[PDB]
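Chemist: Would you mind keeping the following structure in view while I ask a few things?
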Amino acid sequence: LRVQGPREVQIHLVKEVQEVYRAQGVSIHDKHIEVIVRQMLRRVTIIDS
Amino acid sequence: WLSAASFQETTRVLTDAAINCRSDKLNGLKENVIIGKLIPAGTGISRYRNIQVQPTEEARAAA
Amino acid sequence: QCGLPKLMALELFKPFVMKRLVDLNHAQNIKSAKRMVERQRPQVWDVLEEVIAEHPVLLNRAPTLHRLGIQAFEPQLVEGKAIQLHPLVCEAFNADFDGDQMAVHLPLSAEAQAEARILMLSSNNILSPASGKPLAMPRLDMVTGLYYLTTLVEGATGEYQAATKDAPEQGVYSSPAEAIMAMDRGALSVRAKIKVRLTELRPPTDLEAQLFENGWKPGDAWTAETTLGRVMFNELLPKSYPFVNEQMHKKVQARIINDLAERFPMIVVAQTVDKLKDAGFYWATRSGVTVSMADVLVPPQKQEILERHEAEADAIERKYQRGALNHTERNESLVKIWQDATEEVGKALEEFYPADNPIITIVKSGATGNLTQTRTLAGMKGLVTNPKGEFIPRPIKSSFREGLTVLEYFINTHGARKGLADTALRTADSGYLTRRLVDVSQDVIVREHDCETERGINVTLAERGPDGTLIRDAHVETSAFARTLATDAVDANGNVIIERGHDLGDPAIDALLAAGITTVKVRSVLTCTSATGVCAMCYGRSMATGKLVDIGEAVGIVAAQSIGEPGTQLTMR
Amino acid sequence: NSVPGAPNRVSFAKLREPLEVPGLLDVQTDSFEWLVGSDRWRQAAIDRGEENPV
Amino acid sequence: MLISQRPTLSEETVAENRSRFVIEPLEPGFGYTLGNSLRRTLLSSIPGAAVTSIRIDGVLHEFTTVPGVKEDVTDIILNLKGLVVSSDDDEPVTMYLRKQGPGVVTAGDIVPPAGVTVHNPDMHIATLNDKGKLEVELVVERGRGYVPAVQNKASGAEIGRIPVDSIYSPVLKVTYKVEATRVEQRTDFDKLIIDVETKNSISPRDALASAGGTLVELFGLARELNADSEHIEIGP
Amino acid sequence: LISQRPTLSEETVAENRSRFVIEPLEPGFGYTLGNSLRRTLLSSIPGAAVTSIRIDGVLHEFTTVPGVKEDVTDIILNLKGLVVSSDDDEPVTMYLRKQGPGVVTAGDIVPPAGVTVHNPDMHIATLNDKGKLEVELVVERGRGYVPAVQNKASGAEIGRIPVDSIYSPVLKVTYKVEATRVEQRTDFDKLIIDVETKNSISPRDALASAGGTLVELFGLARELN
Amino acid sequence: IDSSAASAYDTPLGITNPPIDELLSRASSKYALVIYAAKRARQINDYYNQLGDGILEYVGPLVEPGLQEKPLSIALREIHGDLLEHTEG
Amino acid sequence: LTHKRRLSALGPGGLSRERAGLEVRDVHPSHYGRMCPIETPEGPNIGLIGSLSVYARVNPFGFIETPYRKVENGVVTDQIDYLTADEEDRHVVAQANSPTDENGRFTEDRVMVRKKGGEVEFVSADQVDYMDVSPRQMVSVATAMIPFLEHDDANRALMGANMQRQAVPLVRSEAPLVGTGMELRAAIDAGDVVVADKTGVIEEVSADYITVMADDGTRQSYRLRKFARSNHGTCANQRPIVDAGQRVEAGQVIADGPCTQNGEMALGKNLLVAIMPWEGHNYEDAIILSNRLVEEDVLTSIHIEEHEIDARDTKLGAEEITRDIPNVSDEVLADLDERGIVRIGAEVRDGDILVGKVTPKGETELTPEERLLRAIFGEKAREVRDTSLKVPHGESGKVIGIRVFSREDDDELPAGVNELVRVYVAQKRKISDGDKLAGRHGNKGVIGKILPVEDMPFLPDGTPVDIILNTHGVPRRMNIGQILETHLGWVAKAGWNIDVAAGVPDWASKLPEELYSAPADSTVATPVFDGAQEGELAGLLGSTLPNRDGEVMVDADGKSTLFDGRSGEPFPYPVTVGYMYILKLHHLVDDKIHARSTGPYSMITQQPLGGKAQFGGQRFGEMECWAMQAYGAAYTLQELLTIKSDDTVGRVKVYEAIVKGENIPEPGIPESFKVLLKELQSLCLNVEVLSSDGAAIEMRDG
Ligand SMILES: [Mg+2]
Ligand SMILES: [Zn+2]
């Protein structure tokens, strides 16, 4: 997230979760993971208030 | 503070809410479930709860 | 429908029965009615049957892992003391009839009854909310029955034979009625190729264009080269559904049911599924699937393979005793040798077992079972694990049919107890994860129709292609389906193939691949401009209903339950 | 064959039994008679080899 | 003994030749006794007449196609097997079919001999091309049930005969379904439902009556061992 | 088309067994007739069996009689094996009463006129020098299986002990087809059915009753058209 | 035409006698069909329990009811028959 | 017997079910001969509870010892030594199944041995210095009664061992056709059998007492328990199997127990079984039964229930038990005697009065309407509260015994108690839908259908099958032990005669001389790890003798051509048939069914209680709330939370509306929320509910 951007961290999280879920033959659509990934990136830190 | 208190670490959440004097607006699934009010999802939203149903004019006159 | 014991139903519906039998003048007042109900008078039962008409009840089985764990059924009275459950909803409830119990709840108010009839009816929840694959589909016995019914056997009695120089064609029937009359006389088998004239089944979307230039209307006659079982199965399907003429594996039936759900109303799909269940149950008992000691055969080359691998292991051990080896190297070599022996034994068993074997019929049809279980039952048990999680250099070379020794059984007990102890911890961790996910994503609720946002998410359809053919990605059914495009699909020599706002589907993906487009920009909830929650267009197609997601539906809970439900079967490696 | 009156039941066993099954309730009766200090426990302890039965 | 309630039979028309007979109430377990026996008797007891073998002029050795007509041998055979015919003589009889010139050959072009009649004069048989002829000789026998195509009974005396399967029974398809009903706190009485489809040469009610009569004759033959034994009396 | 109507013949295998042959029959029709006859024989053949007993000194089933090796439950279980034929519609009453040492069998029961016991050799109870047994039984007619009728429903006394009744006198029925009858074609079945009874009624009477029931059913199935 | 006549099915039984898809076409969404039916059923039930000697305000069942048909069933039948109208809030 | 031989790792000074990881719940290689690795609970206590082995002893210091045979110079001696784990590690122990010569010399140079860390290896015969006693040394008592144990998976064996301890006693017991030999010892040492003390002859034998004369000249009298209630409600009675004048010997069984036949353990019945699907009634582990089991009381058990009521000494008055019962009809008190209790042998239905007790009520202010009614009808208002004992919901039976305790009769009653009467109700339960049946191999399943005699598929001889098992459940669970048991059971109850003509058959070279022929209805014994093999089983199947008709119904593959009961057409393919010994488990719908419309409520929080005995409701947990939220049904969730659980006014208003046929009122505020608010204010937290204006809303409405 710090180096590349907010897009690459979302891609990485979705891909890493799907790799674990696809290894056991379980089909889950990405829109279910995307809600959880969205809920994890809703806040920012304050350094120059 | 109600959902956070119901979720985990009740003592710390209650202490922080008491110190901050936070106000709960009661808009959520868990908060409305706790107090017995209709949840703001599905049929509990204002669009669907305020439906007015009346017989049509043709059936009103025919019957 | 569900079966409800009469005593339990009387206890649940006690106030309704009291009111109704007071109205019918069977009791003078409320106290007399209550006394009559408690005494269980003969006239109570008629009132009870009158009052449970069209009054849905909810059946729930703990644990409730997803939405389909609570469904509404229409009650019925039975003599016994056990709740009768439909066999097609066992998969939805994850229930097996070996001592399981279910709880029944009674809605009271008008809103609760309306919600039970419309939202939570068992006929309206056929498709999973997670992946969209159907759950109320034939399985186990029904799949085996349909597989036996629809398969084809060469050389069967009364098969089709080409015309010779002295005799005409043998095996041509003028109607399926004559075919049924013939098999009852023993001159025909349901698994023999014939040519039967059909007048009530639609042509398979290929012969229709060749024969009927305008179209196929009921009463038109055409000649089909199939088997009587496939004719019966296509009679089970709706009238306007084209003739299939395929062997009905589990995947084939899943595809057919998905197509029916996409093209036909849900009531038609429910009726078709019920008919398929009835036919599968009727034909499953005549499939001749039995388990016997003789049917559990062993390969003849198993002994030679075991002898050769034992000789190799003895040579390795002798080399180790000479000092030119290490314990770790010897263990690794033994593990590799025994794994190769197990693979060879499994291949030999698979080759030796006839295709008509009941075990092979069960395994291959997709009902249940695995190749590993079949190998374990007949052949070599394979490598075993220490209680600390380490492969043992000495495997179990004796199958269960032959009979294990004392120490091999001891090691098997080690492994089984380890697995049983690990399963509970895995399930508890899955439950905790599901709880956290549900409690996190609860404010994600659809609030609007469209947020009018140009942003999106890049999704790849084809990566390279072996020679520019643009081979479809193997994971496109869970990345690009049920999403709405953000920008028009433009390729070289810019032409608008798919317009903005078009819900992607299989035809859309096929058109995009045929036009030379590899990537698309689909809208997703990650980049949404809605003030509160998400909107309908960004979320896209709902995986359960099959259409656009309704406004006000709680999607966070659905997503959390879908993610956390497959936690018990997620074995750590 | 140890039990005097037993129903006849042909067996597939191929190995001679060197030792008969011990009493299945000794695990508690022997412990309790040790706790009380019965005479039979005293005799068993004396025969088994001991220094001071208590 | 006496039955609790006398069963009743009703008819429900479904099409021009079809019905859905319902028998209820029945004692628990008698529905399956009645259903399969009635189905078998309906299918293989009723006598009838059907085409046994045919000989097509111009096709002697190679049974592949008939020149001058669009339909080949197989389609003509399939069309002829669906012809309904009632014969009065038990011995086999021979019919003729002659058509000259282009047109559509229907079942009404067949000349019926004495005692032989057809019930569907509007059945399509073959479509002749321009300047074509079609002469087919049909043999009609009488019997019951469905008998497969018996091979030639001669060692080469006749070569043009084409044996075909014979559907003697006027009833084509019978399917029976048994359900459960309740009378007085008894959810075990069985209700029998029979769906019978027949040709136009007989009505389904007549077929059911004939099957019932034959079954009554059979079980009366079984009954004559002791006519004064205690049984279950239905009533009036 | 064959005009030869089927005929039924009987051959005896033992005292209580018989074998009946029906021929000729249409192909595919031998099995169904045999199944219908077997179901009717095993389901709707009337008979007679006991329904209630009353021992002298007992009040319920869960007790014991002094001087008797078998308690009341074992006596009731033994009494369910009696084969008794009755020709009187209303219930009758039989009496059993033995005193002193000996073995009480089914031969010590004295039945009234019209009621008989066909197995005077079964075992009921055994008595020592200090035991007396005095039990009266009730015999009623019927068919099928009827469970116990409670005292509350029947309005009986305390000393009456309801007993389950099995009125069916048929033990084992099977069938087999031959497909050997030939008149002009070699595809005609030949039904062969085996009937065995509990000596209460001869197999001929059981087959006649089954035929009568099926005649009534298949006659009402055609007369109401 | 088979495609035009795709709405062919057997006679529905019991609780599914009004086809769900036709009801959905009548209303706007499954939620604003549950509310529709519930409010109509409440109006019908208030009509049944009305005093009778007061003022008649709530309209009774616009379709002919059965012997002891539930008010919700009558409401659903009226909805399927295009005999009512609603306005969302 | 299993409970008396249990090893528990929980309690004071031990582990706990929560503070125990996957380190102690494993089978250490030192459990061989000291603790059974199969028998253990399958719930949360897996691995923390086990059972002793058959041969295990206990050291004086508290260690567990097991016997071994000392072998020196490759010759096995006849001296048995008991070695603990520490003494076993130093030595090397061989296998019990290793072949030996007539003297003890090992025939093979390679012998399976166990080293210090297990290390199962082959060593020379001279290195061996110890040997096991029997192949079944590692198993416990319960697990040693499962035939063909080695062919079953460990999970299936565990489930079979656990379910084998839940069988109920039947009215009449029958020993299994195929056993393991650990049934005489288990029955004798269990303690429920009667064992003669000294040899002699039987003088008097009756259903309640047995008198045995002795050669010394001493008469012994044995009292037999008849219909005595056990701890779990089952019936335990003993019946003699001896006759007057018979000569008995010391140690011989005289009277059987509940589950015993001639001194052998017998927990179930032998039923003819067919392995085939049948119209979907046996789908997903269900079982189809014949009606012969119900008709002939094959699977019938007797259950005895005890009801007790006490009339203690109260502060406000004295409690007296009598048949006053001020407010009843006249027909209710028909069965009561002069003292107000039911008569022995009188059947009692649900709601009937068993014991009539009237307790003082005290001075209460009756409502004016009640006073007016009592004045009009003349029924005087006496300060008495009716506390009559009634049969609980869903129970019935026949009263068999009444015990009355009184303080005045010099009884050690607890202080403050004056009267105490206990009434026993006995009931016979037949098999029915919903009852659970299971075998010895871990195959369980509820009964979903009980077909009549005629509908069951029948053998060509005419014998209908009694139980039908699904085919698909066997291959996916690895329990071919049940198939082998079925085959051997069919061989057992058929008789066999091996054709020894022209030489002994090759497959029967190792068979004992007494197994070459056996009559019909014979019994066989198959020990746990040394019993019948596949080849011998196949040979016995192929060499069985025909029935009375001179024909063989089952061919060499163990399959038969079953007909169809309801169609008559034979099944197109042969179906496996045979006799399987099944058990009736103690999971009956008569005890599991539960329902509630309105019952008791709790005190601190106004919520319904829990439990069948307390007439409570079913818990609507958090997961069900998540499911309801996911569906979108807000109103159902609101009603379930408020007006069925906590809304105090809402409950009574809803009940009145339902009775009167009006509309269900709008829910209010649950009492649990107010309890939470009062608990928060007790922690000096100023929780206040604000309205739209901003002023607080009082919660003291009333
Ligand atoms: Mg389960
Ligand atoms: Zn958006």
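We number chain H the same way Swiss-Prot does; the residues here are 440-1141, in that order.
So this one's electron microscopy, 4.0 Å, going by the header.
Heads up, the Cβ atoms here are built off N, Cα and C, so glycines get one too.
Experimental mutagenesis at this site is recorded by Swiss-Prot as H:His442 to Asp, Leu, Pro, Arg or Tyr, annotated: Rifampicin (Rif) resistant. Looking at Swiss-Prot, you'll find the mutagenesis H:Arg445 to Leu or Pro noted as follows: Rifampicin (Rif) resistant. Looking at Swiss-Prot, you'll find the mutagenesis H:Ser447 to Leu, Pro or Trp noted as follows: Rifampicin (Rif) resistant; RbpA no longer rescues transcription in the presence of Rif, decreased affinity for Rif, no change in affinity for RbpA; tested in the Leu mutation. Under its mutagenesis annotations, Swiss-Prot gives H:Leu449 to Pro the following note: Rifampicin (Rif) resistant.
Could you tell me the structural context for the features on the list?
Modeler: DSSP assigns H:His442 (mutagenesis position) to a helix in the three-state reduction. The number of other Cβ atoms within 10 Å of the Cβ belonging to H:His442 (mutagenesis position), over all protein chains shown, comes to 7.
In the structure as shown, the Cβ atom of H:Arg445 (mutagenesis position) sits within 10 Å of 13 other Cβ atoms.
The Cβ of H:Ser447 (mutagenesis position) has 11 neighbouring Cβ atoms from other residues within 10 Å, across all protein chains displayed.
Other C-beta atoms found within 10 angstroms of the C-beta of H:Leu449 (mutagenesis position) number 12, with every protein chain shown included. According to DSSP, H:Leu449 (mutagenesis position) sits within a strand segment.
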Chemist: Measuring Cα to Cα, tell me the gap between H:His442 (mutagenesis position) and H:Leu449 (mutagenesis position) in whole angstrom.
Modeler: 15
